[PDB]
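First up is the structure itself, then whatever we jot down about it.
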Amino acid sequence: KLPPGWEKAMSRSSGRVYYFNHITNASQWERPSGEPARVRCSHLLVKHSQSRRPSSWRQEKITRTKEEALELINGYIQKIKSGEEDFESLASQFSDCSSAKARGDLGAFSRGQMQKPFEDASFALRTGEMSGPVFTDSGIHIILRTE
Ligand SMILES: CN1CCN(c2ccccc2CO)CC1
Ligand SMILES: CN1CCN(c2ccccc2CO)CC1
């Protein structure tokens, strides 16, 4: 029916059908368009107090809750989708990953290298697609597949 991970859903507030991907947590009004040895991704990570290492170049001690991290992620996603902000700009400024210095770029990778939820979302994204919030032991990720 639909590409890997996609399902139809019903908007509570509008009643319009939309599409949701349960691997990437992407959601969109438009019917989804649709695996390689490698993908290239950028990401914006927001850590929280239960992250594997609650510390980053932005904050020596990361004290925000997972719920607070998710709200930050949601707000970055809204600004990226509205065009108010670019993914690369937000990642450079606010990602708790050191890859912030590279506009969030992680370079290219294969299956078996990244944390599994990150890997699964990365490989379910089409080139140029962005995920919704993806949870790993590092925190909450916005993933952009660039290659
Ligand atoms: C020593 N720390 C900074 C340099 N490290 C790095 C930088 C760029 C590419 C890959 C790596 C390591 O996988 C992260 C750890
Ligand atoms: C686990 N990852 C190691 C390599 N990462 C990094 C850091 C700085 C510049 C570029 C990169 C990678 O493109 C950090 C996270």
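Residue numbering in chain A adheres to Swiss-Prot, whereby the residues present occupy positions 6-39, 51-163 in order.
Note: Cβ is positioned from N, Cα and C throughout, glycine not excepted.
Among the mutagenesis results in Swiss-Prot, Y23 to A has the note: Reduced affinity for KIF20B. The residue drawn here is the original one. The domain 'PpiC' feature in Swiss-Prot is assigned to 52-163; the stated evidence is sequence analysis. According to Swiss-Prot, the mutagenesis experiment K63 to A carries the annotation: Loss of peptidyl-prolyl cis/trans isomerase activity. No effect on the interaction with IRAK3/IRAK-M. Abolishes IL33-mediated increase of IRAK3/IRAK-M protein levels. As a published mutagenesis entry, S71 to D or E appears in Swiss-Prot alongside the note: Loss of peptidyl-prolyl cis/trans isomerase activity, nuclear localization and cellular function. For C113 to A, Swiss-Prot lists a mutagenesis experiment annotated as follows: Loss of peptidyl-prolyl cis/trans isomerase activity; decrease in DNA repair of double-strand breaks by homologous recombination slightly less efficient than that observed with wild-type protein. No effect on RBBP8/CtIP.
This view paints the features noted in Swiss-Prot onto the structure.
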{"residue": "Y23", "record": "mutagenesis position", "Cβ neighbours (10 Å)": "14"}
{"residue": "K63", "record": "mutagenesis position", "Cβ neighbours (10 Å)": "24"}
{"residue": "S71", "record": "mutagenesis position", "Cβ neighbours (10 Å)": "12"}
{"residue": "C113", "record": "mutagenesis position", "Cβ neighbours (10 Å)": "22"}
Practice prompt. Quick one: pull the CA-CA distance for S71 (mutagenesis position) versus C113 (mutagenesis position), whole Å only.
Written response: 10
Worksheet item: Between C113 (mutagenesis position) and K63 (mutagenesis position), what C-alpha distance do you get in Å?
Response: 8
Fill in: Interval bridged by 11 absent residues [Cα of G39 to Cα of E51, Å]
12
Worksheet, complete the sentence: DSSP assigns the residues of the domain 'PpiC' (52-163) as 39 helix, 26 strand, 47 coil
Worksheet item: To the nearest whole angstrom, what is the C-alpha distance linking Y23 (mutagenesis position) and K63 (mutagenesis position)?
Response: 29
